[PDB]
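Asks: Please read through the structure below; I'll follow up with questions.
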Amino acid sequence: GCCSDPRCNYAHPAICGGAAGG
C-alpha cells in the first residue's frame, strides 16, 4: 500500500513502484 501512503508517494514520486509490493 505504497500508493495509499504518502511516505512512498513523496519518497518515490518518480514512479509508484512500491505499490506493487503493498
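Just so you know, the numbers here start at 1 and follow the chain as drawn.
Cβ coordinates are placed from backbone N, Cα and C, and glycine is handled just like the others.
Pulled from Swiss-Prot, these are the listed features:
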- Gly1 to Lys (Swiss-Prot position 50): In non-hydroxylated and non-gamma-carboxylated analog; no change in potency of inhibition of rat alpha-9-alpha-10/CHRNA9-CHRNA10 nAChR. Decrease in potency of inhibition of HVA calcium channels in rat/mouse DRG neurons (MUTAGEN)
- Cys3 to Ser (Swiss-Prot position 52): In [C3S]Vc1.1(1-8); shows similar potency of inhibition of HVA calcium currents. Shows 95% inhibition of human alpha-7/CHRNA7, but no inhibition of human alpha-9-alpha-10/CHRNA9-CHRNA10 AChR; when associated with 58-N--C-65 DEL (MUTAGEN)
- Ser4 to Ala (Swiss-Prot position 53): In non-hydroxylated and non-gamma-carboxylated analog; 2.5-fold decrease in potency of inhibition of rat alpha-9-alpha-10/CHRNA9-CHRNA10 nAChR. Decrease in potency of inhibition of HVA calcium channels in rat/mouse DRG neurons (MUTAGEN)
- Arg7 to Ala, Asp or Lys (Swiss-Prot position 56): In non-hydroxylated and non-gamma-carboxylated analog; almost complete loss of potency of inhibition of rat alpha-9-alpha-10/CHRNA9-CHRNA10 nAChR. Decrease in potency of inhibition of HVA calcium channels in rat/mouse DRG neurons (MUTAGEN)
- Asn9 to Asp (Swiss-Prot position 58): In non-hydroxylated and non-gamma-carboxylated analog; no change in potency of inhibition of rat alpha-9-alpha-10/CHRNA9-CHRNA10 nAChR. No change in potency of inhibition of HVA calcium channels in rat/mouse DRG neurons (MUTAGEN)
- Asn9 to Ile (Swiss-Prot position 58): In non-hydroxylated and non-gamma-carboxylated analog; 1.7-fold increase in potency of inhibition of rat alpha-9-alpha-10/CHRNA9-CHRNA10 nAChR. 25-fold increase in potency of inhibition of rat alpha-3-beta-2/CHRNA3-CHRNB2 nAChR. 7-fold increase in potency of inhibition of rat alpha-7/CHRNA7 nAChR (MUTAGEN)
- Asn9 to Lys (Swiss-Prot position 58): In non-hydroxylated and non-gamma-carboxylated analog; complete loss of potency of inhibition of rat alpha-9-alpha-10/CHRNA9-CHRNA10 nAChR. No change in potency of inhibition of HVA calcium channels in rat/mouse DRG neurons (MUTAGEN)
- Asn9 to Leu (Swiss-Prot position 58): In non-hydroxylated and non-gamma-carboxylated analog; 1.7-fold increase in potency of inhibition of rat alpha-9-alpha-10/CHRNA9-CHRNA10 nAChR. 2-fold increase in potency of inhibition of rat alpha-3-beta-2/CHRNA3-CHRNB2 nAChR (MUTAGEN)
- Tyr10 to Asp (Swiss-Prot position 59): In non-hydroxylated and non-gamma-carboxylated analog; 5-fold decrease in potency of inhibition of rat alpha-9-alpha-10/CHRNA9-CHRNA10 nAChR. Decrease in potency of inhibition of HVA calcium channels in rat/mouse DRG neurons (MUTAGEN)
- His12 to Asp or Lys (Swiss-Prot position 61): In non-hydroxylated and non-gamma-carboxylated analog; about 4.1-fold decrease in potency of inhibition of rat alpha-9-alpha-10/CHRNA9-CHRNA10 nAChR. Decrease in potency of inhibition of HVA calcium channels in rat/mouse DRG neurons (MUTAGEN)
- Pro13 to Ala (Swiss-Prot position 62): In non-hydroxylated and non-gamma-carboxylated analog; 3.3-fold decrease in potency of inhibition of rat alpha-9-alpha-10/CHRNA9-CHRNA10 nAChR. Decrease in potency of inhibition of HVA calcium channels in rat/mouse DRG neurons (MUTAGEN)
- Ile15 to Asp (Swiss-Prot position 64): In non-hydroxylated and non-gamma-carboxylated analog; complete loss of potency of inhibition of rat alpha-9-alpha-10/CHRNA9-CHRNA10 nAChR. No change in potency of inhibition of HVA calcium channels in rat/mouse DRG neurons (MUTAGEN)
Asks: Between C-alpha atoms, which of these mutagenesis positions comes nearest to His12 (mutagenesis position): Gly1, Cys3, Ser4?
Replies: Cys3
Asks: Which has the fewest other CB atoms in a 10 Å radius around its CB: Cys3, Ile15, the listed mutagenesis positions?
Replies: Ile15
Asks: About how far apart, in whole Å, are the alpha carbons (Cα) of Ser4 (mutagenesis position) and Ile15 (mutagenesis position)?
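Replies: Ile15 (mutagenesis position) has its Cα 13 Å from the Cα of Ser4 (mutagenesis position).
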Asks: State the Cα to Cα distance, in Å, between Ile15 (mutagenesis position) and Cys3 (mutagenesis position), rounded to an integer.
Replies: 10
Asks: Please report the number of other Cβ atoms within 10 Å of the Cβ of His12 (mutagenesis position).
Replies: 14
Asks: Under DSSP, is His12 (mutagenesis position) helix, strand or coil?
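Replies: For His12 (mutagenesis position) - judged by DSSP and reduced to three states - the answer is coil.
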Asks: At a 10 Å cut-off from the C-beta of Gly1 (mutagenesis position), count the other C-beta atoms across all protein chains.
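Replies: Neighbour count, Cβ to Cβ under the 10 Å cut-off: 9.
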Asks: Provide the number of Cβ atoms within 10 Å of the Cβ of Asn9 (mutagenesis position), excluding the reference atom itself.
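Replies: Taking every protein chain into account, the count is 14.
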